[PDB]
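To keep things clear, I will list the structure first and then write my remarks on it.
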Amino acid sequence: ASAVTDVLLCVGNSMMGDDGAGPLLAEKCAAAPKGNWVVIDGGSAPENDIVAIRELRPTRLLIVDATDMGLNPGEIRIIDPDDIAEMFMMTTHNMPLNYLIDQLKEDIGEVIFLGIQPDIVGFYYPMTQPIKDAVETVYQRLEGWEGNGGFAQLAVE
Amino acid sequence: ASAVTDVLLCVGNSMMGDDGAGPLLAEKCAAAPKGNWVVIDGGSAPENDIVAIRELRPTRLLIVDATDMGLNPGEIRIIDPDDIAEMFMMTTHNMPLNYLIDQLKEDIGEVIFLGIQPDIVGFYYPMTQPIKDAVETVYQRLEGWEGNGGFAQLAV
Ligand SMILES: [Ca+2]
Ligand SMILES: [Ca+2]
Ligand SMILES: [Ca+2]
Ligand SMILES: [Ca+2]
Ligand SMILES: [Ca+2]
Ligand SMILES: [Ca+2]
């Protein structure tokens, strides 16, 4: 037995400034593990991470990604899968993200999508302080995570 | 309203030899429409065609794609979603195909996946005769298509 329960999929590109939030989280976890999470350093596209996640047979999947939500830099929100669909959130390959989330939810049964608001996103940009702070905030909630980890739902109307 | 019922997604790359089966079907349809199908010339990856298919609000989606099924060149089969999953069929972006099909099934209802067996797949290869023939065969069934268009299920 693997004894796997929780899986954390970190999405992003460290070569794209604040889009590096996900890879940064993966780096922190590698250096100092928190909780029971198996952490996937997913990079730019979640599509090619799906097969591994399903094979891990998790009970709970957390996805962390820098995502423009129209908020102040570094704000953290959980995005409801219905709002993922309504917002037309896309992967880098222009796949609608709700397709992946909704299907994962059928196989896993708790799937949480967590967005962190970037400020600057561009090739070889540095990460800004509010995003570094947000990544620390999420990291510190990984141990003993329950529900939505105490984070607010994104308000989309 | 658009009055749309049937959508045909053609998958493939004309610059990859027998992988051009899908694009060829799109070309035939554009030149001489068959049935009520709205035909999407989907190219290499179906991922970026999903939003348009969903917006079209079809009741039935037929997907046509050159796919290695371990059969003789030009053989045509319908691949059941269970088998798509078990085979670990992948898109060009390594997205499992079964996730895409299963979610389309929720949004559309009836989703049919038709595979055509290629022989040769390579950059700037020609298409081989059995695959040309297979594309013609599928084309001729589009008008008045019912069920799985008379094609056999892939045995795997
Ligand atoms: Ca990936
Ligand atoms: Ca991102
Ligand atoms: Ca499913
Ligand atoms: Ca501790
Ligand atoms: Ca496409
Ligand atoms: Ca061959």
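Numbers run from 1 along the shown chain.
The backbone N, Cα and C atoms fix where each Cβ goes, and this holds for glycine too.
Around A:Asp19 (mutagenesis position), the same-chain residues six or more apart in sequence whose CB sits under 8 Å from its CB are A:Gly12, A:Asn13, A:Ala66, A:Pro118, A:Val121, listed in sequence order. A helical conformation is recorded for A:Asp19 (mutagenesis position) in the three-state DSSP classification. According to Swiss-Prot, the experimentally introduced change A:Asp19 to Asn (Swiss-Prot position 16) is described as follows: No protease activity.
Taken residue by residue with DSSP, A:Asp65 (mutagenesis position) is part of a strand. Summarising the annotation, Swiss-Prot assigns Ni(2+) binding site to A:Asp19, A:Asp65, A:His93 and lists similarity to another entry as the type of evidence.
For A:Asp65 (mutagenesis position), the count of additional Cβ atoms within 10 Å of its Cβ stands at 23 [all protein chains shown]. Listed in Swiss-Prot is the mutagenesis experiment A:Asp65 to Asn or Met (Swiss-Prot position 62), annotated as follows: No protease activity.
Take the CB of A:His93 (mutagenesis position) and look out to 10 A: across all protein chains shown you find 17 other CB atoms. A mutagenesis experiment is reported in Swiss-Prot for this position, A:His93 to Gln (Swiss-Prot position 90), and the note states: A little protease activity remaining.
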A:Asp65 (mutagenesis position) to A:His93 (mutagenesis position) - Cα separation in whole Å: 15
Chain B neighbours, filtered from mutagenesis positions A:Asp19, A:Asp65, A:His93, Cβ-Cβ distance under 8 Å: A:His93
Env. residues of Ni(2+) site, Cβ within 8 Å of mean position of A:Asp19, A:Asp65, A:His93 Cβ: A:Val11, A:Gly12, A:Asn13, A:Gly22, A:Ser44, A:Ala45, A:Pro46, A:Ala66, A:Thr91, A:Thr92
Annotated mutagenesis positions A:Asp19, A:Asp65, A:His93, filtered by Cβ under 6 Å to ligand 4: none
